[PDB]
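Below is one structure, written out as structure tokens; the observations come after it.
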Protein chains: 2
Amino acid sequence: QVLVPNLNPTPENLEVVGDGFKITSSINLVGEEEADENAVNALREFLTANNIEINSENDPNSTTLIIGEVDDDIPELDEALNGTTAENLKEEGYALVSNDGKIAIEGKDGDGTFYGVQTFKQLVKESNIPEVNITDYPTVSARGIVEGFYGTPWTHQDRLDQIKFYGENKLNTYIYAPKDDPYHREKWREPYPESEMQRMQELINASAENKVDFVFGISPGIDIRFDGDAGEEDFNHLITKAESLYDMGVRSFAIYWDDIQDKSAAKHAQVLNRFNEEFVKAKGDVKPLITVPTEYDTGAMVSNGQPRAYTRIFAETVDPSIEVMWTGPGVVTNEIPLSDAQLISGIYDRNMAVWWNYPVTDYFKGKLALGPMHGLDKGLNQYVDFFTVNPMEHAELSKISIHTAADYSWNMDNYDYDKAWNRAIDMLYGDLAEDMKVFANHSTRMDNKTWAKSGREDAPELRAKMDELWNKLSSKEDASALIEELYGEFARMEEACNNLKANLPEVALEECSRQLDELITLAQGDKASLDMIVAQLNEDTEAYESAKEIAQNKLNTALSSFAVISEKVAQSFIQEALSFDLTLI
Amino acid sequence: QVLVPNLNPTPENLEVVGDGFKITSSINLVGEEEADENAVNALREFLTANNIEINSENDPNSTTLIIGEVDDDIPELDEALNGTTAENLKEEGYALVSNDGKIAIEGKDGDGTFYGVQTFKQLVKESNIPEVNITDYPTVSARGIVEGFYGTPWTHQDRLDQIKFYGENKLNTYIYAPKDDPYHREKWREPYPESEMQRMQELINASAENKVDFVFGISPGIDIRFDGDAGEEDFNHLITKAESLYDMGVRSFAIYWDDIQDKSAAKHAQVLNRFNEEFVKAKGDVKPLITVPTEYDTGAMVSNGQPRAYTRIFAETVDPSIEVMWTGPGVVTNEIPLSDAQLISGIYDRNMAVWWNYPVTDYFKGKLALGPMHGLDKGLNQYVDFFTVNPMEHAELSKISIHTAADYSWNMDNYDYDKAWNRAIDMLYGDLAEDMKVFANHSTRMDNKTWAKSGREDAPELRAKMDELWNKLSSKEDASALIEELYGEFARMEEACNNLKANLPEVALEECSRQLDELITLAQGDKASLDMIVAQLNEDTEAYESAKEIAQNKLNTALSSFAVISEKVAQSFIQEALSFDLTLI
Ligand SMILES: CC(C)C(=O)N[C@H]1c2[nH]c(CCc3ccccc3)c[n+]2[C@H](CO)[C@@H](O)[C@@H]1O
Ligand SMILES: CC(C)C(=O)N[C@H]1c2[nH]c(CCc3ccccc3)c[n+]2[C@H](CO)[C@@H](O)[C@@H]1O
Ligand SMILES: [Cl-]
Ligand SMILES: [Cl-]
Ligand SMILES: [Cl-]
């Protein structure tokens, strides 16, 4: 009878109180004079998009929408809320009540009001809305993305689209830090050309319109000089560089020390402290300084329960108000258990920031990382106050994983990776969701075979059916039913990928066409591998020898291609099938 | 001056009691006419081959060999042993004392005297013998090989040479059960043709001369009938077949029920019991009957602590005298822990026989299994009294692993797999042992990528070095010295293999030429992999692309080839290097 639509992030408190109601083609709007401008703009936009007019004069027979903040002078807001408010209720928190023709939205601040509008937009389908009482606020207070990868940086239009996407999903933090922007790191002293400054401006305006904090990152560590007149000259270059962005509206800064040879911990921190003093504190409206030290994962930072020398000196030197990011137990790592966050938090005795290197693929570019947040302790917020993911150079397909990060960082305690992953693809993909899940299911696990591994395993259910096939065959048990089933699975992989090639919008298709072709090749090799097994069981030598040729040729195509998908599953199945001797008789 | 040479098996109690001495050009021999016939005949062969004559006549000044059993009354033996004796040792035990120009060999029985001679043969080098006090006896009472694999059965010459090899290493059991001998299984009812029988006579005679129990296996399970007249006809067929081999001197027999679809536990065990009664006991001089049940690995036999339906019925129907074989926790598995043997021995209420599926490679024929007995509990004799290995269709190279089985089963408590493996190769390959070690080190681990896995990991020390390389490179640490060390290892892999190709005797070379060429190919890819890494460090794109094309080609060659070696080490390393992105900035 509505119902409650898919929502992201999952609201903290949601109660269904009624049958639901249709929103009139024309509404009455109250409070839009005092409410958060940004919030109201996002409301107007949605209303316009959905062919909903705003009444110039009040109308009894119309759906009424009331909007404002807690301390705004708005009587009707108090009334339609009927008891529950956002009072109450941390920063970015809000209350939403839909009941019998009225919709009320109240934020603790303007951010909350904006976010209340985002939930509203998600609640309405076909002008119908469920009847609910919502109170909501984030688990973690900074949530977002660091564009911090190697490779082709996101285009200006990519970033503008990403920023709207963060706002819509309650993500409030975007860190500008592309390794391959020359003015970010390689030529960090050099000022941005005019045309690129105008683009930053648009990005900064876009961030503000969406209640996202734009963080200007800089990475001087390759060749910054520390002592004497050169240290003076270089420190001034940092100040100059930050000022140009500040003067455009930037109020958040990051200075980064990763991926460099120099491990002068005291000098790094001293730079951070001087910048913090002469810029951050001196400007007065600037958020805490953000940094990553040269040791940034637990393997690098810690030896036998104790901080290594670099980490030790850095921790003892960097001012307490500076946000320090770390990536977890490893740079690209399976999990962050609570004990790791506890370890690092105690070392720095401060709440930590997380730089999560997933879905980034810059270290294994042939594979797309399409899985949810996976391995992050649901209790991490005890030690972590700031959470960001490093995405792929592929902006559109990063939205799947980013979508889950939004849910993880806003409602951490109830986060369910499988449900969040499904919900992400449903919400992003529409009619194509079921097919996109088939494909993406095979492309969640990242593994470069050495130091870098993270993500949910690829297609775990299918992997379990494959194992059971081998179990039955080696036990000489009848596998006819399981074989018939696996034909069904392989045919479904291929059909799903074909539907995706024919119907994915180009923005999506351009990022994954090769991996799609790759999964089809694999599915075909998997099918032929079944043919090979079935021939061996039928003692049909010629059907063997013909199926095996196909299987091997598909595996060889898959191995020689740039695109990489389903290594431990669709790919490995062929290898397993070719290594299983059923000619033993 | 003079050290104890490599011995196999490791004697139970050995002590160096002096400096050693040289045996003269001719000796006094004493006890020949009373000591065991096969022991003396083996002794004479050795004396003839090492250009040592026997006095006519006796004295000077000439070294004195005295030989016999405890049951014999030879004074010189008693004087020469000086307190040491075989009197209190188990069957197959012996005493050897070499001191002051005397060598005394006393067996507990004729088997023990023979083994005494075998130890003597290993003790003498260039006429020099260490002065020692040995008492010795096997841990496990039945120690041998079952030729029980699928594929081309060993040739008749193969078998004769194996049987002598078993003698020399104190293995006492040979089970004749090749899956693809028609008359063993496919045509189990049918008599062997005459020329086959003559070959069987030779096998039987050779076994007797080398104290080896020749065990005749029959596998009637595919199509044997049990009920009514058909069941009579078929039972008599078993009798006819056994009689024919008994009539030539066979006194041990096996009836195998493995790898069939018929799970008729009562019928199987009834056939066993009927044969035990009408053949084994009726003859009086036939050793206990040996069997394998259709369920023969713990996974197939047991469901949480308890026997499955078939095993329950088998265990409780089969006569207590019958030796039952099982393979361990799985058909081809990592280990047999004491707890597994306890569990299975519990169900059958007796000491078990082991059929150990290593070094057999019938299920993964591209790889040679050249490693030691690995994963078998060193206390297994508590529940096991019968130990055999299923070897490769490649008889010559099977000797490395068999050699280690001889040590494990004879001296279980002191069994050290690395040392036994080293000794095997030292003792078997002589001048080529160091090169053979390099190559064989890469070919210990069996793994069909699904249900079958067993053996020591391939080249473990190189694997750790590889691991340490990636840990340093991903921490952006200086690895120049290790890089250099690994260039040395890959070069030495290629060198060893080249020498093996040029100098292996043909009978070994014909079994491993393809695998030699595989390891060379991979060493070359490994070397190209290092070059590829070094180029990326130097930001030399041309050298990188060039080394990369080579490393990829070498890999693809190895992957496409029938021969398989060093999957997780030499081969994996190339895959690891290719996925390590060092072009990031
Ligand atoms: C801010 C750091 C936590 C960090 O992750 N720095 C860089 C980083 N460093 C590393 C490990 C060291 C390394 C090895 C090879 C090439 C470049 C870096 C991995 N990463 C990320 C994933 O590839 C990459 O996106 C990121 O820009
Ligand atoms: C007597 C049994 C303990 C036994 O191991 N039987 C056969 C046996 N059965 C099995 C498992 C069943 C099987 C699976 C696939 C193909 C053939 C048999 C494995 N093996 C051995 C290793 O391949 C093979 O040498 C052996 O002859
Ligand atoms: Cl899990
Ligand atoms: Cl193809
Ligand atoms: Cl029958």
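Chain B uses Swiss-Prot numbers throughout; the residues present, in order, are 40-624.
So how was this one determined? The header says X-ray crystallography, 2.3 Å.
Keep in mind that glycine also has a Cβ here, set from the backbone N, Cα and C atoms.
Annotation source Swiss-Prot lists protein binding site at B:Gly187, B:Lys218, B:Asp297, B:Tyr335, B:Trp394, B:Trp395, B:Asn396, B:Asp401, B:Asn429, citing experimental evidence. Here Swiss-Prot notes a mutagenesis experiment, B:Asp297 to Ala, with the remark: 99% decrease in activity for 4MU-NAG. Quoting Swiss-Prot on the mutagenesis of B:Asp298 to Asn: 99% decrease in activity for 4MU-NAG. Annotation source Swiss-Prot lists active site, proton donor at B:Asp298. Quoting Swiss-Prot on the mutagenesis of B:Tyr335 to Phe: Strongly decreases affinity for 4MU-NAG. 99% decrease in activity for 4MU-NAG. Swiss-Prot gives this note for the published mutagenesis B:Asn390 to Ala: No change in activity for 4MU-NAG. What Swiss-Prot says about the mutagenesis result for B:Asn396 to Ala is this: Strongly decreases affinity for 4MU-NAG. 99% decrease in activity for 4MU-NAG. For the mutagenesis of B:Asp401 to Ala, Swiss-Prot gives this note: Strongly decreases affinity for 4MU-NAG. 99% decrease in activity for 4MU-NAG. The structure shown keeps the original residue. Here Swiss-Prot describes B:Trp490 to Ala as a published mutagenesis experiment; the accompanying note says: Strongly decreases affinity for 4MU-NAG. 97% decrease in activity for 4MU-NAG.
Feature map: annotations from Swiss-Prot on the structure.
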| residue | record | contacts (Cβ under 8 Å, 6+ apart) |
| --- | --- | --- |
| B:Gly187 | protein binding site | B:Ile214, B:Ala216, B:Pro217, B:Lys218, B:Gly256, B:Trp394, B:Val399, B:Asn429 |
| B:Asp297 | mutagenesis position | B:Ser258, B:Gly260, B:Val331, B:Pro332, B:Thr333, B:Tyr335 |
| B:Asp298 | mutagenesis position | B:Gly260 |
| B:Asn390 | mutagenesis position | B:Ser384, B:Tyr422, B:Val423, B:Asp424, B:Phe425 |
| B:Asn396 | mutagenesis position | B:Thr366, B:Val370, B:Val371, B:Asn429, B:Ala491, B:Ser493 |
| B:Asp401 | mutagenesis position | B:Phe188, B:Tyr189, B:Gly190, B:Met431, B:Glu432 |
| B:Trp490 | mutagenesis position | B:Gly369, B:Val370, B:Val371 |
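Proximity to chain A, defined as a C-beta distance under 8 Å, is registered for the following recorded positions out of B:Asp298, B:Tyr335, B:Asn429: B:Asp298.
When the neighbouring Cβ atoms lying within 10 Å are counted for each of the recorded positions (B:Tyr335, B:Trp394), the highest count belongs to B:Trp394. Contact annotation for mutagenesis positions (B:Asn390, B:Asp401, B:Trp490) versus ligand 2: B:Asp401, each with CB under 6 Å from a ligand atom. If you compare every pair of Cα atoms in B:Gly187, B:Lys218, B:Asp297, B:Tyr335, B:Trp394, B:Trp395, B:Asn396, B:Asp401, B:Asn429, the residues listed for protein, the longest distance is 18 angstrom. Using a 10 Å radius centred on the Cβ of B:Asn429 (protein binding site) and all shown protein chains, the other Cβ atoms total 22.
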